[PDB]
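Reading through the C-alpha cells given below for one structure.
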Amino acid sequence: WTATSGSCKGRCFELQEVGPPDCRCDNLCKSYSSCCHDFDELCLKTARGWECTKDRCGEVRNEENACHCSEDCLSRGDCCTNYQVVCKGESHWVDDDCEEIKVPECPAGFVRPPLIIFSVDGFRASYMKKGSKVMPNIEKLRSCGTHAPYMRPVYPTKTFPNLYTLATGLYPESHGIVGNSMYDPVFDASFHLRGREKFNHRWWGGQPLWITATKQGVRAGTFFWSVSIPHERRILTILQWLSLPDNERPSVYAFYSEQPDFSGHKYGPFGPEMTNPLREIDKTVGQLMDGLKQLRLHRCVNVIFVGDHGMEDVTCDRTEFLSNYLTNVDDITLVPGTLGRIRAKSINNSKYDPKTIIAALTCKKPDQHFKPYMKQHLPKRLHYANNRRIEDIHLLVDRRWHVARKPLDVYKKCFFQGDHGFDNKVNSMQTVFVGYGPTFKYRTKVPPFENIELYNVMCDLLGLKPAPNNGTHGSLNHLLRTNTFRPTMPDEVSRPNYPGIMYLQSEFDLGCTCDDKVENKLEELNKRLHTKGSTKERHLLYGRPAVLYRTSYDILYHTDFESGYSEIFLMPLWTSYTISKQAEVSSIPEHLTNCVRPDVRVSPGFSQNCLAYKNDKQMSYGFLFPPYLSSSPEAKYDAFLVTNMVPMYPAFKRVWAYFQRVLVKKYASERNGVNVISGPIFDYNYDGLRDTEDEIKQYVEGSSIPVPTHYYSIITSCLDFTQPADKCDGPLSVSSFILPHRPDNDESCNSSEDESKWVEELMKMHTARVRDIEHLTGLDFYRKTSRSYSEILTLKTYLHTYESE
Ligand SMILES: *[C@@H]1O[C@H](CO)[C@@H](O[C@@H]2O[C@H](CO)[C@@H](O[C@@H]3O[C@H](CO[C@H]4O[C@H](CO)[C@@H](O)[C@H](O[C@H]5O[C@H](CO)[C@@H](O)[C@H](O)[C@@H]5O[C@H]5O[C@H](CO)[C@@H](O)[C@H](O)[C@@H]5O)[C@@H]4O)[C@@H](O)[C@H](O[C@H]4O[C@H](CO)[C@@H](O)[C@H](O)[C@@H]4O[C@H]4O[C@H](CO)[C@@H](O)[C@H](O)[C@@H]4O)[C@@H]3O)[C@H](O)[C@H]2NC(C)=O)[C@H](O)[C@H]1NC(C)=O
Ligand SMILES: O=C(CCN1CCN(C(=O)OCc2cc(Cl)cc(Cl)c2)CC1)c1ccc2[nH]c(=O)oc2c1
Ligand SMILES: [Ca+2]
Ligand SMILES: [Ca+2]
Ligand SMILES: [K+]
Ligand code: NA
Ligand SMILES: [Zn+2]
C-alpha cells in the first residue's frame, strides 16, 4: 500500500528512500508505482525544454521551467547545461583543447574528487572507432583520458549480471545475479525483468559500491533510474546533487542509458538506425561536461564511461530447437536465447536423467550451433558454476544464434536483429572503458582488461577499502596518476623440503619396471650437480611458486625440469621447464615405452604405484615434463621418474601428448623459447578454488592417488620476442590453459580425426588467466622477476582470447 497523498515538495530526487506506506520522490519511485501524486508536476518539469536561448538570458526565474537561464541559476545549481555558452559567451567543453589535469581543481569544500559512472547499455567496443565521427564528446573523453581498446564483460553477457559485476567486483556465481532470468530452488522464487520479485534484496549478494561508500562515510547518489525519467533530467539531477552543501553532497554518482542496447536489439549492432542513438548518447555526454564546466567541476570530477556488454547480429531464422533433439521436450524447462539452462519441468519426475539429455544434445547435427555441458565442465575462465541458481545443464550457444525449446516459442512471442549473452571472449560482446579526470592518466591507452577489476579502481578513486571481490587489486594501477594500491606479495605458508638420495631401489614395490640398468667420474659429478639444482636458473625463470596453504612437499631438481612434489597428493603441484627456440623433439625409445622408475629421493610411502594403473581399466598415466623434450638420451631417464607421473584418462592423453609433442615446440619456435609450468588441479566442488584432500571424489582404483579434474599449463616468454625466454630484460608475455581432465572427447565433435584438427580448438576454448590457476592451486607465480609487482599482477590477469583484431 502507497499513501500517495504525501507531497514531493522540497523532496525531488531524495537520496534517502522513505519506507512504505509514505510515498516516494526518488529516481526509482516510478518503478515500484510508489511516487507521490505530485511527483510528475514538481520533479519531472519539461516546460520550455532543455536549452537556454538568446531570448531567455537573464530571464525572471519561473519555477515551472525544466531548467533556468536566470542570473541566479548557477548559485541554485539548476541552469540548463548550455547556459554559459548561450548567455555568457563560453565555449562548449567539446570545442576546448584538451589540457592535462595534473591535480584536482575542485571548489572549496570538496574533500575528494567526485566519481561519475556514465554507464551505457549494449555499447559494443567497436562503436568507439566506427562511430567516432558522430560522437565528438566521447572521442574527446577517450583521446584525452585513459582508454582501453575494449573491456571484457562477465558471462553471461547480459544486463543485470554485468551491471552488478561493475558495482561489486564479483563474478555472477558469487554476487548471485547469474542471469536476466533465474529460478532459485531454495527460495522457490523466480527473478524476471518484468515484475516485483527482482527488487527483493535476497537476490543481490556481495557489497555494491554505493553500500561500500555509505559504510565508510562517503555519500552516494542512487545508481538506478526509472526508464520514464528522460536523460536530460538525469543529468540535471546529478548537477543539482553536485551543487548540494558539503555535508549533504554525494561523492559517487551513476548515469545509465538504455541506448544503444534498446535500438541494437531491433536493428542489429551496425543497422543504419544505430547512428541516431550514438549521436543522442554523445549529446548527453556533452550536456554533462558543459554542466560540470559551468559549475567549475570539469577538472575536478573523475568520469568513467563504461558499457555492460556489446551486441551481435541475431535473427529468428538462426534458432536451434531442442524439439529437434529431445523426444522428451515437455519434461524440461529451458532458460532460452543466447545461452541455455535446462532443469526438470517437475522435481516429482523420477525418470528425468541429465545424462540422457546431454547425450541427446551432443554432436547430433554437423553444424550444430550450441554445445551442451554439465556446468562443472564449462571453461573455468567463465567462473559459471558455483551457484544453486545455475542449472546443472548449460548450453553454450554459437555467436549469432539462439536456442529455444520449440518453434512455437519463437513466432508466438521476425522482429529482433541483435542480441547478447554469448561467451564473454566473443569480440561482438566486448564493451568500452574510458576514464577521464585528475586521478586517471592523460592521453594513455591501456591493454584490454576485465570488468571485475573496476570495483577496486572505483574504491581507489574514492579512498574506500573494497569489500572482498574477484578483482586483483593493483592489476589496474597503470590506469591511475595517483591513489595507486601497492600490495605486498602473499607470504609463503609452507616451505619445501629438499630431499637427497634416501631410498634403495629394492625398498620400492610399486609393480613398476624400466629397462634402465645400462651404466664415469666426468659425468657422475655432472648428474649429482643437476640433482642439486645446477640447471635450476634455466628451468625456473621467475622463482619457485610460493605455496599459500599448509602442506608437505619437496623440491626435486633435474637436468631438464624442476618440480614441487606433494607428499599428500603423490604428484607434482607444479613442474617448471624451459624449451629454447633451438630445442629438438625426440621419441620415447622402444626400451622405455612402459618405463616408470622409482625416485630414490622420495619414500615408497609417498609415491604412486604402477599396479594401481594396471588394475584401473579406465585410468592411464602421463608425465608433466614431456619425455619428448629431454635434452639428451641420459636426461630422458629423469622424465620416467614416478614423481613426474600423473593420472590421465586415455581420451585425455590424446590431448596431452599432442600439446607436449607438437604444440610446446611450436610455441618455442614462434615465441623465441618458452618457459612452461604444468600441473594438476582438483576442483570437485566447482568453486574455482583449490580442493582440500577431503573434497576429492575420485582416486585411481585401489589407491590413494587422487584424480585431477583439470591440467594447467602457464607458457611464458619475452614480450620482445627478439630476446630468448631465458634472457629477457623487460616485460613478459603469457598464455595459459586449464584443460578439463575428461574420460571422453565428447566436447570435441571432430575428435575421431587427427589431433591437428581438434586439440588446439579445445585448448583455445579452455584458455585461462594465471590468476585463475592461482585460485585453483593455492600457488603464487612470478615471485622473482625484475618487474614491478603491479606489472606482474596485470600479467597474471591477462587472458589470451584467440579472437581476431
Ligand atoms: C570471488 O570473490 C568472492 C568474495 O571474496 C569469493 O567468495 C567468497 O568465498 C569464500 C569461500 O567459498 C566464502 O567464505 C565462506 O563464507 C561463509 C559466510 O558467508 C556468508 O557471509 C558472507 C559475508 O557477509 C557473505 O558474502 C556470503 O554471501 C554468499 O551467500 C549468500 C547466500 O546467503 C549470497 O547472497 C551471496 O551471493 C554469496 O553467495 C556466494 O557465496 C556462497 C558461499 O558463502 C555460495 O554458496 C553461493 O553459491 C555464492 O557463490 C554469506 O552470506 C562461511 O560460512 C564459510 O565457512 C565455512 O567454510 C570454512 C572454511 O574456511 C570452515 O572452516 C567453516 O567452519 C565453514 O564450514 C561450515 O559450514 C560449511 C557450509 O555450510 C559446512 O559444510 C561445514 O560442515 C561447516 O560447519 C566460508 O568462510 C565467502 O562467503 C564468499 N563470498 C561471496 C560474496 O561470495 C569467491 O571465492 C571468489 N571466487 C574466486 C574463483 O576466487
Ligand atoms: O530491464 C532492463 C534494464 C533494467 N534496469 C537496469 C538497471 N538500470 C539502471 O539504472 O542501472 C544503473 C546501474 C546499476 C548498477 Cl548495479 C551499476 C551501474 Cl554502473 C549502473 C535501470 C534499468 C533491460 C535492459 C536491457 C536488456 N537487454 C536484454 O536482453 O534484456 C534487457 C533488460
Ligand atoms: Ca544490457
Ligand atoms: Ca574447490
Ligand atoms: K589402466
Ligand atoms: Na568427440
Ligand atoms: Zn539487451
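Here chain A follows Swiss-Prot, giving residues 51-463, 468-573, 576-591, 617-886 in order.
Cβ atoms are placed via backbone N, Cα and C, with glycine included.
Sequence-distant contacts of the domain 'SMB 1' (54-97), counting only residues of its own chain at least 6 positions beyond either end whose CB sits under 8 Å from a CB of the stretch, comprise 112, 114-116, 246, 249, 269-272, 274-280, 283-284, 287, 290-291, 300. Sequence annotations record features per position, and here Swiss-Prot assigns domain 'SMB 1' to 54-97.
According to Swiss-Prot, the domain 'SMB 2' annotation covers 98-142. For the domain 'SMB 2' (98-142), residue counts in helix, strand and coil come to 13 helix, 3 strand, 29 coil, using DSSP.
When Cβ atoms from all protein chains are considered, those within 10 Å of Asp171 (mutagenesis position) total 22, not counting its own. In the three-state DSSP assignment, the secondary structure recorded for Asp171 (mutagenesis position) is strand. In Swiss-Prot, a published mutagenesis experiment is listed as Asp171 to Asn, annotated Abolishes lysophospholipase D activity.
Marked as Zn(2+) 1 binding site by Swiss-Prot: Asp171, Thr209, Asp358, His359. The Cβ of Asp358 (Zn(2+) 1 binding site) has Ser169, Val170, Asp171, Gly172, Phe173, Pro203, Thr209, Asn212, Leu213, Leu216, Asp311, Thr485 as same-chain neighbours under 8 Å, each 6 or more residues away in sequence.
Around the Cβ of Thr209 (mutagenesis position), 20 further Cβ atoms fall within 10 Å across all displayed protein chains. Annotation of the published mutagenesis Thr209 to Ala in Swiss-Prot: Abolishes lysophospholipase D activity; the original residue is retained in the structure shown.
Counting only residues at least six positions away in the same chain, the Cβ atoms of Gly172, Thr207, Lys208, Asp311, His359, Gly360, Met361, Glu362, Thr388, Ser482, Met483 sit under 8 Å from the Cβ of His474 (Zn(2+) 2 binding site). The Zn(2+) 2 binding site feature in Swiss-Prot is assigned to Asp311, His315, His474.
The secondary structure of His315 (mutagenesis position), as reduced to three states from DSSP, is helical. Quoting Swiss-Prot on the mutagenesis of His315 to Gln: 20% of wild-type lysophospholipase D activity.
In this view, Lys430 (mutagenesis position) is surrounded by 28 other Cβ atoms within 10 Å of its Cβ, with every protein chain counted. The note that Swiss-Prot attaches to the published mutagenesis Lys430 to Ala is: Impaired secretion. No effect on lysophospholipase activity.
As a summary of secondary structure, the domain 'SMB 1' (54-97) carries 9 helix, 4 strand, 31 coil according to DSSP.
Sequence-distant contacts of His315 (mutagenesis position), defined as residues of its own chain at least six apart whose C-beta falls under 8 angstroms from its C-beta, comprise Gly172, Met361, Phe470, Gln471, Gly472, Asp473. Distance between the Cα atoms of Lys463 and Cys468, which bracket 4 unmodelled residues, is 10 Å. There are 22 other CB atoms within 10 A of the CB of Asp311 (Zn(2+) 2 binding site), with all protein chains counted. Every protein chain shown contributes to the tally, and the Cβ of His359 (Zn(2+) 1 binding site) ends up with 33 other Cβ atoms within 10 Å. Neighbours of the Zn(2+) 1 site: apart from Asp171, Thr209, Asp358, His359, residues of the same chain with C-beta atoms within 8 angstroms of the site's C-beta centroid are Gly172, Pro203, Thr207, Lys208, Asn212, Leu213, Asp311, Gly357, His474, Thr485. Flanking an unmodelled run of 2 residues, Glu573 and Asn576 have Cα atoms spaced 9 Å apart.
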